[PDB]
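*Asks:* Please read through the structure below; I'll follow up with questions.
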Amino acid sequence: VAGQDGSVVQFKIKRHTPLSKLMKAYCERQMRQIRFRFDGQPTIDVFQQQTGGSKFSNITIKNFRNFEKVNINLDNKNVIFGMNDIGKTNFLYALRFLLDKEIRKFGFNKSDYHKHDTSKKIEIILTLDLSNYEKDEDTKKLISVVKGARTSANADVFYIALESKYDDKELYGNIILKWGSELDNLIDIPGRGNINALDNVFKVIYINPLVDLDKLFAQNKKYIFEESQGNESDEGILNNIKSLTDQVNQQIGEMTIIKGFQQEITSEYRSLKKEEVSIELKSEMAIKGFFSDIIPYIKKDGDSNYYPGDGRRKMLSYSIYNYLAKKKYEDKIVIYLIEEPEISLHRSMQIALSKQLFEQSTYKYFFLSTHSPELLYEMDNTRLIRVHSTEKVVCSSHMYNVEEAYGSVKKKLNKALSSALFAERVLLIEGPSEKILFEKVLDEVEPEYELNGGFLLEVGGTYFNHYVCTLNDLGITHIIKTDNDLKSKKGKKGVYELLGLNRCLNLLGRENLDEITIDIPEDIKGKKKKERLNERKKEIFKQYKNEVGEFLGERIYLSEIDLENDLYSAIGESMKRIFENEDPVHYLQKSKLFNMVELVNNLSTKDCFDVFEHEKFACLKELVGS
Amino acid sequence: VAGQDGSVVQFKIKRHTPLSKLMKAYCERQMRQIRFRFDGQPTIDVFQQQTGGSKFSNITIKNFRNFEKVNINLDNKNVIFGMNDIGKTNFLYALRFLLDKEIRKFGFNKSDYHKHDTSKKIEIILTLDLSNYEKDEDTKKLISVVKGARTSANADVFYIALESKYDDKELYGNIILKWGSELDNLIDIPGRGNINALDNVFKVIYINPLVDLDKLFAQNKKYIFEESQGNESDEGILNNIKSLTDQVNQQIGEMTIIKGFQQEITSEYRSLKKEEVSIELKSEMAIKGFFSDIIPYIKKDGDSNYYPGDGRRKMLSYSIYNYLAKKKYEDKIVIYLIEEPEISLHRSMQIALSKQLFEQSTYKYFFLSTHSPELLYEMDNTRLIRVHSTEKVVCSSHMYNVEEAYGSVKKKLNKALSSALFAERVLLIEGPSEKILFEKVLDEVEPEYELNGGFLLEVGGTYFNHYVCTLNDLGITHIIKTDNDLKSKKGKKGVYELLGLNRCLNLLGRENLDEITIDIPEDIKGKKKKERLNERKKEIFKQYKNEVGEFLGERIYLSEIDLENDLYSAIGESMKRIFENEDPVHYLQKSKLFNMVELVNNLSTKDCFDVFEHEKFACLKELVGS
Amino acid sequence: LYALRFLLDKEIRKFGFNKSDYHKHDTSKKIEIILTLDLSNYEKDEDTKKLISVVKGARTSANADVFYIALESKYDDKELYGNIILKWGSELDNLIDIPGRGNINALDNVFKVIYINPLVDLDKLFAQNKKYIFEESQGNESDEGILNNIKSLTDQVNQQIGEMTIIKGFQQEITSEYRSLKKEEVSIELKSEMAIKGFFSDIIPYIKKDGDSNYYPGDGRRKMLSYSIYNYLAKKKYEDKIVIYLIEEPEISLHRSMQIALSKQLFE
Amino acid sequence: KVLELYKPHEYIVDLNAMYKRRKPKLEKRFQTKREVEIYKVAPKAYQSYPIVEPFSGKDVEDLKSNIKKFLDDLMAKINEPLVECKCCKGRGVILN
Amino acid sequence: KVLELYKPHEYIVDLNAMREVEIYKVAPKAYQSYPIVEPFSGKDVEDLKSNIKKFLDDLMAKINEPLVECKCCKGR
Amino acid sequence: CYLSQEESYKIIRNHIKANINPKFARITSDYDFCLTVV
């Protein structure tokens, strides 16, 4: 059972048992208003009646190319990524076939069927939410076209289905669109000729990674000028320009070299064929009008020259999309399919595009397919869809949100997390000192761990809840190596909270443990104070051994004291000789960054393998995947 | 004057003065062996005769498209990046015109001339090094073709020049290739018909991201199987297969339905035209032999099926390139022009390609044009060429090497530095605590600093020499915000080294200061010990105020004590209020990662602007670019 | 010819009308293409029965002899699109829309438009039709045995390829290179494409001169033989629909002797 | 397994044999070394290679003896030389 | 000729335990390196039958004649 | 002691190819993947 807000409730399942009892139990924990669906058919998702949620609920794809049977939850903004490039492309095509008239008119080939098995029926069903009818104008756009296909009982839900059965006689697959509030019976979408009622409400704008700017401006320039009002002064200027262009053509005909050529070429034509015609040389623009060849020119300020750079053309081509998005389609729902925008785009421009997609309101609904972490630097309030590396095409979906608590660290948090999304196994470490040591150890042991899908994500000062929930929902394996930490409360003396233990407990869903008090003498300071805290940490670690056992099952590796002490338990004799200090652990902790680098420099291959094979550093084995 | 090994020497320049005195002075500091070159013509680069270096010294481009006059130093492995996309593409084309026969045969259009000014002539000159004649086999390959174009006086250097003067009469630009050891007089490269002597020695393999695998296997399958020998068993199998395919065609002709059709269609053809012919349906492969249609198949282990995965095919296309590179061309110098490999490539595969380019010896010479930092994760012993964002097309070149000292942290160091290369202003910070604070402050003040070219590069435990030298050589503005640190030597009590001051001094090129001794009582511990060190830090900061003034000129901002104390000066009341503590600085330093996050959460917009406008945090203003 | 394609050809019609398709680019005027048919000789003509069966109730007993197929299109200035709407019926004043589901309509079931252009690749032409030509014919036990025997022969061909030392050496070497690239449990095999897909995938007609052992893929030899395939299909490919041939400029790159031969086919 | 022939073997091959249409052209080669496959083995399922078996021993030293003995005889059957027999011009092999 | 081993029932006993020779090639028409078959010629139909009959026996007695003991190198 | 499936097939093919009588039987398909004697 999966809730709409992300809460997950586990229920025991029997055999030959109605689901009504489970539905009643969930309702009592939290009946007519809620709706229960499983894999897109009425873990099972729930419905929270009237919310501020997206219209798009989920999409089901059956027997379409790779997708044998796939159900993907959706939102207004959706990002699809993963190793399976064909799966990502075909997912976008399934949306185009359902909603784009131009793609749909071509029908389905034999190749478009799963395993080329034309005996199976292609199904693409999109589920929409109409609960927020009164507050959302786009919902009103949809139900105005739909008219009587809905039912008062199911006024909140709506389905748009694409159905296709291959015709072996005609070697053709016909796409038939149906819609309605009840999934069991859907009526055909009415239409006349090539268009249907659905094409009036939905507009799909496919932003291909590479586009010609002047091409894009050519089609839209017609609308841009006709829609605006034309006053009398503009009319006078319009007529004046027509006179100017007419004079240009007249002046061209007055030239001797122009008159000479067109006179003799007329004679040449007349000799060819006794036709009573004349040949004239006129400027094309002066004949069609200034509107025919008007184009935008990127004019740098302080420079009188007009230029047709290249990256600026790509950036400005987006502002045309931005400009049109504001004031072009006010009568239809516009869905943007942006596929691989990062192609031939500088990483600074990728971050600029990321801010447009997520921070701005320009693109209300879009499906973004990307390979670059930079496009996800500003991601927020978006649905992340991950296509697994398997050929079977599994899709894991997570609704990504950043809480108000993380708002101050959102920029740093997003930059780190964006790279981890394109990974199979992610190891969560605290700071750079852990990263320095683990990078050296892995380099000597498993140098190509990054190639295989490993990733070292460092998180500091925040609970692991945000990272783990995102990674777990997306199907990415997460390993956590933290240390038992005691943090002193502000303004209070001799009382510490089990910050290291609490973070791991928060992951398990348990509540935070209470703070404990530590009594130390005033004289006891420095090393004596530190070892006293270490003694309590060892005692606390032993006391909660049951919880620590639970952590190991969830791939959470909690150090007894810290990483340095665990390191000493593996290569302690080696640490003593390279440091030549009385206490290698205490010395390593004095300047964590510089001493770790010095230790890493003097580490040999055998020590790196000793650390890798040690039981305390079992997270490294999990990250590698052995 | 810039040395070959990265050494830089400053000399006074005088008007109306021969360069011989400067050459003599440089030689005495370090004459016939060395060669002096300015902007590709004999800062001043030097040539240290018999050294271990690349064959390619530098390339000069004149009046070619964007390049008005550009001289770029080169190496065996070269990476070109930058915001100017046209500059990067045209640079690769200039190499193709010089070395690729297929591109060169088309000549130069009017557009290929700078500013379309056909009066100016196009010059593309490549300088080569032949000093290591006996060590390098590729040098022998070039010398054998060149023959008498060299001179014993200049046996170490060689030039390959491309000249083109537009023919206004014919509307054509003719490319004429010259070579020789003396730049003033170069003889034309001899050739017969379409090929010339240069095409025998140089092979240019242009790898584009959109390459069809079966297309790639199509051309090379001829060589791969004729080069290898054939024993008796293979010959018997080869003849046996021919018999099998012949029987397949015979069995096809024995079918009733096929025999019926070809009899009917023959009669139809005979009725069309009275010709004594017959039509037979035969398999195309059986006529051409099995060799005509043989293709590679990705076979999953344990799976009998044969599969024609897009990503799998994309990566294996490089395996063919790797396989050919080992044995296809042992008689010519192979140059790989790899343009935007990251296009539609997963980031894990980008790292895999990075390891092949730099760690392996497969691609001895290549020019890589990339937009993704992941392709530079394994970069080492490569030349980095950066095209500036200006339309003027300025190119900055740096020879990237990682020293043996940094070998243990090479993986971590390269990952951080690779993203900084695609930036205009880079601020070097120490750890995540600085990053957390600066990211929050910049978010409230200049939220789009990353879009404009800013970048926060964090470095810890290492000197700034490696990062700054790379960034400075590439023309990227570098700002260093560090703090005054005292590090205790291992095994010695009461003596500290000015680690914070030494790092900044090492950046200036000065020697490290000696370690100083600090006498503290044994009873003085904890906070009392810390404040005593702070007093010494303040005294040391005052003592070396002249050096600190030098640092400010070099955009190096050294804190008097540390970042926390500087932060306290900027916002004292605010920090004291939210930390609810007598000494916020001490509390903030207790748990740097968690307390900074708590401080950042409670910071207001006014406090963030107070930090930004404060004198101590002038690095933020420099990073923003105001 | 395009007006006929827009009316009767599904592939041309699905694209709609541009602004240029309107007379003098005046989109205010309605494009109208009307075809009138005669159904008087219903009892004798089988193709009339083909049309009547699809039409069903759109006819009237008063006008049982005449039938109209109309195409209307009014430009949509809001959407910059010209929608093609097909109507039919016995009465010209009132015509009902041609019923249809999805992309196809009732008219596409009865009318088949074959567009013959002078530049037609023969092997391309044989590519689609070879599927029909062999599936429609009846297959006996002896042919089934030959199918299985051929499949065994092609399988042995692929097996024998893998036994070659130079083939085994390469696919072993490149497997290691691929494994070095990424640690994936994948092996590379060099198999003949035809043997994987079967002989049917690459079978093509070979024009063989009589008394000659060689097999040849002359250009005019192909152009004439491409027409005989059209003749062969015309006899038996479409017995359930009315086939209209739009032959545009057949004389292009055709010898005048072949032009007379084509003339005899069309009229005699 | 590398074995030689006293008399070098004379044979003719075609470098046009991989293709059917073009006319065949004959080229002579002289092979004196004949290679016969004697041992192929893989750690895992790959192609038709027989998967190697894990060494098993009742005791660590017993396992050591099993590994040692298996290597000795396997290596012995490879190192020991074999040459053809002139009494039957290559129909069977014999120790030299 | 299959001189690899004597035929009846050895593969089983070998399981319980745990050079090729070309003798006749022919082709009706020129194909690869196969020798061309000679067309039988006979003055009389019965004369031809005897001629081709004796041709079959001596050729096929050669084919079916047993292997050579191969004293020196024997089976190995 | 159970014999392998592939090894089981191999011995039958090897013996069938060894001592059949061409007077009474013939082998049509003789392949590693399939064997037919008529």
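The chain as shown is numbered from 1 upward.
Cβ atoms here come from the backbone N, Cα and C positions, even for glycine.
Sharing the feature lines straight out of Swiss-Prot:
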| type | residues | note |
| --- | --- | --- |
| BINDING | A:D85, A:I86, A:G87, A:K88, A:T89 | ATP binding site |
| BINDING | A:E430, A:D514, A:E515 | divalent metal cation 1 binding site |
| BINDING | A:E434, A:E564 | divalent metal cation 2 binding site |
| MUTAGEN | A:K88 to A (Swiss-Prot position 35) | Retains endonuclease activity |
| MUTAGEN | A:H371 to A (Swiss-Prot position 320) | Retains endonuclease activity, ATP only partially inhibits endonuclease activity |
| MUTAGEN | A:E430 to A (Swiss-Prot position 379) | Loss of endonuclease activity |
| MUTAGEN | A:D562 to A (Swiss-Prot position 511) | Loss of endonuclease activity |
| MUTAGEN | A:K592 to A (Swiss-Prot position 541) | Loss of endonuclease activity |
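Where in this structure would I find these features, and how exposed are they?
*Replies:* Taken residue by residue with DSSP, A:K88 (mutagenesis position) is part of a helix. Within 10 Å of the C-beta atom of A:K88 (mutagenesis position) sit 25 other C-beta atoms, taking all shown protein chains into account.
All protein chains shown were included, and the count of other CB atoms within 10 Å of the CB of A:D514 (divalent metal cation 1 binding site) stands at 8.
Long-range Cβ contacts of A:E434 (divalent metal cation 2 binding site) within its own chain (separation 6+, distance under 8 Å): A:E458, A:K481, A:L563.
A sphere of 10 angstroms centred on the C-beta of A:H371 (mutagenesis position) encloses 25 other C-beta atoms.
For the recorded site, A:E430 (mutagenesis position), the DSSP three-state label reads coil.
All protein chains considered, the CB of A:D562 (mutagenesis position) has 20 other CB atoms within 10 Å. Secondary structure from DSSP puts A:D562 (mutagenesis position) in coil.
Non-local neighbourhood of A:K592 (mutagenesis position): A:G431, A:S433, each in the same chain, at least six residues away, with C-beta under 8 Å from its C-beta.
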*Asks:* Among the recorded positions A:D85, A:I86, A:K88, A:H371, A:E430, A:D562, state which ones have a Cβ less than 8 Å from a Cβ of chain B, giving them in sequence order; state 'none' otherwise.
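*Replies:* From A:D85, A:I86, A:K88, A:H371, A:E430, A:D562, the ones near chain B are A:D85, A:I86, A:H371, A:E430.
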*Asks:* Could you give the Cα-Cα distance between A:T89 (ATP binding site) and A:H371 (mutagenesis position), in whole Å?
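*Replies:* Spelling it out, the Cα of A:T89 (ATP binding site) and the Cα of A:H371 (mutagenesis position) are 12 Å apart.
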*Asks:* Within its own chain, what residues at least 6 apart in sequence put their Cβ under 8 Å from the Cβ of A:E430 (mutagenesis position), listed in sequence order?
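*Replies:* A:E430 (mutagenesis position) has long-range Cβ partners A:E458, A:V459, A:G460, A:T482, A:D483, A:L563.
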*Asks:* May I ask which residues of the same chain, at least 6 positions away in sequence, place their Cβ under 8 angstroms from the Cβ of A:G87 (ATP binding site)?
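*Replies:* When sequence neighbours closer than 6 are ignored, A:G87 (ATP binding site) has A:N66, A:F67, A:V387, A:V393, A:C395 within Cβ distance under 8 Å.
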*Asks:* Fewest other CB within 10 angstroms, which one of the binding-site residues A:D85, A:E515, A:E564?
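*Replies:* Selected from the binding-site residues A:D85, A:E515, A:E564 on minimum Cβ neighbours within 10 Å: A:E515.
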*Asks:* Can you name the residues of this chain that are 6 or more positions from A:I86 (ATP binding site) yet have a C-beta less than 8 Å from its C-beta?
*Replies:* A:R65, A:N66
*Asks:* So how many other Cβ atoms are close to A:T89 (ATP binding site), meaning within 10 Å of its Cβ?
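*Replies:* Result for A:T89 (ATP binding site): 19 neighbouring Cβ atoms inside 10 Å.
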*Asks:* Given A:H371 (mutagenesis position) and A:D85 (ATP binding site), what distance in Å do their CA atoms have, once rounded to a whole number?
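*Replies:* If we compare the Cα positions of A:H371 (mutagenesis position) and A:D85 (ATP binding site), the gap is 9 Å.
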*Asks:* For A:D85 (ATP binding site) and A:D514 (divalent metal cation 1 binding site), what Cα-Cα distance in Å is obtained after rounding to a whole number?
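*Replies:* The Cα atom of A:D85 (ATP binding site) is 49 Å away from the Cα atom of A:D514 (divalent metal cation 1 binding site).
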*Asks:* Any idea what the Cα distance is from A:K88 (mutagenesis position) over to A:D562 (mutagenesis position), rounded to a whole Å?
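*Replies:* Spelling it out, the Cα of A:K88 (mutagenesis position) and the Cα of A:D562 (mutagenesis position) are 42 Å apart.
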